[PDB]
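> I have a structure here, written as structure tokens, and I will follow up with some questions on it.
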Amino acid sequence: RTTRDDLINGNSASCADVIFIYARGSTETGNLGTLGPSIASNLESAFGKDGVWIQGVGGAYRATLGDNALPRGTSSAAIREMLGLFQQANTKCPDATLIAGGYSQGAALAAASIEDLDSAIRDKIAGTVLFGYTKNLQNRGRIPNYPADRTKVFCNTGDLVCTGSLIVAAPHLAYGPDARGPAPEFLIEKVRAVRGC
């Protein structure tokens, strides 16, 4: 994959039932990077191609390494880009269940976006998965204003970004197994616990 713009390309007269908005790590390509396509394949297996729109955060999100040092772990420009895609999902397809994920800086962008979101759209996100969450210790493993039962965080032992640092060490690069099994399983499970459209 690396690039998927199914919400931007998707026809309103035929909205999918589940819309996944995913944000990539620093320096990754497309708008999905290394982890996103693996979750995507698996979501498409559970709901079928026409059942799920996978949308990466592109536009203004540049995934510049330097932006991890910014207050919220990413630029304000990038919080505006993911905020605008949640608002597009909401308007284009209001009966769709949303799900979200992010890796590394995409995990801090996902947590910043969901914190600022309007409560009525935020409440439609039935499960969020975060890999190598750079604000893991600062936020104590939670996304602000978003329930713990709907959040799953994958933080490897020795991934120093989970422990309040910004050093990239080898565990930070070893999320491939999770993106292939636990993380789509959690998301599929949360969407089924509430149901789809």
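Numbering of chain A is taken from Swiss-Prot, so the residues present carry the numbers 33-229, in order.
Including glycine, each Cβ sits where the backbone N, Cα and C put it.
The active site, nucleophile annotation in Swiss-Prot covers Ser136 and is backed by experimental evidence. What Swiss-Prot lists as active site is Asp191, and the listing cites experimental evidence. For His204, the entry in Swiss-Prot reads active site, proton donor/acceptor, with the evidence type experimental evidence. Quoted from Swiss-Prot, the note attached to the mutagenesis of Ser58 to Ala states: Severely decreases activity on p-nitrophenyl butyrate. Annotation of the published mutagenesis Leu97 to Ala in Swiss-Prot: Increases activity on p-nitrophenyl butyrate; the original residue is retained in the structure shown. Record note (Swiss-Prot), mutagenesis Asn100 to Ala, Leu, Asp or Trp: Severely decreases activity on p-nitrophenyl butyrate. The unchanged residue is displayed. According to Swiss-Prot, the mutagenesis experiment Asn100 to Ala carries the following note: Increases activity on poly(ethylene terephthalate) (PET) and decreases activity on polyamide 6,6. For the mutagenesis experiment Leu198 to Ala, the note given by Swiss-Prot reads: Increases activity on p-nitrophenyl butyrate, poly(ethylene terephthalate) (PET) and polyamide 6,6. Among the mutagenesis entries in Swiss-Prot is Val200 to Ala, noted as: Increases activity on p-nitrophenyl butyrate and poly(ethylene terephthalate) (PET). In Swiss-Prot, the entry for mutagenesis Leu205 to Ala states: Increases activity on p-nitrophenyl butyrate and decreases activity on poly(ethylene terephthalate) (PET). The structure shown retains the original residue.
I would like each feature placed in context: is it buried or exposed, what are its neighbours, and how far apart are things?
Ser136 (active site, nucleophile) has a Cβ environment of 32 other Cβ atoms inside 10 Å. Following the DSSP three-state reduction, the secondary structure of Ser136 (active site, nucleophile) is coil.
Of all Cβ atoms in the protein chains displayed, 25 besides its own lie within 10 Å of the Cβ of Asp191 (active site).
Using a 10 Å radius centred on the Cβ of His204 (active site, proton donor/acceptor) and all shown protein chains, the other Cβ atoms total 21. In this structure, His204 (active site, proton donor/acceptor) is part of a helix by DSSP.
Secondary structure from DSSP puts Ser58 (mutagenesis position) in coil.
Other C-beta atoms found within 10 angstroms of the C-beta of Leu97 (mutagenesis position) number 14, with every protein chain shown included.
Within its own chain, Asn100 (mutagenesis position) has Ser58, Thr106, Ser136, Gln137, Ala140, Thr166, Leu198 as residues 6 or more apart in sequence whose C-beta sits under 8 angstroms from its own.
A coil conformation is recorded for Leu198 (mutagenesis position) in the three-state DSSP classification, outside any helix or strand. The Cβ neighbour count for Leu198 (mutagenesis position), using a 10 Å radius and every protein chain shown, is 12.
When Cβ atoms from all protein chains are considered, those within 10 Å of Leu205 (mutagenesis position) total 14, not counting its own.
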> Which ones in the same chain are close to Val200 (mutagenesis position), with CB under 8 Å and 6+ residues apart in sequence?
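For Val200 (mutagenesis position), the qualifying residues are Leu192, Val193.
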> At the Cα level, what's the spacing in Å between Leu205 (mutagenesis position) and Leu97 (mutagenesis position), rounded?
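Here the two Cα atoms are 15 Å apart.
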> Determine, to the nearest whole angstrom, how far the Cα atom of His204 (active site, proton donor/acceptor) is from the Cα atom of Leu97 (mutagenesis position).
14
> Secondary structure at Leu97 (mutagenesis position) (DSSP, helix/strand/coil)?
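Helix, per DSSP.
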> Between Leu97 (mutagenesis position) and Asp191 (active site), find the distance joining the two CA atoms and give it rounded to the nearest Å.
16
> For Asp191 (active site), which DSSP three-state class applies?
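DSSP assigns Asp191 (active site) to coil.
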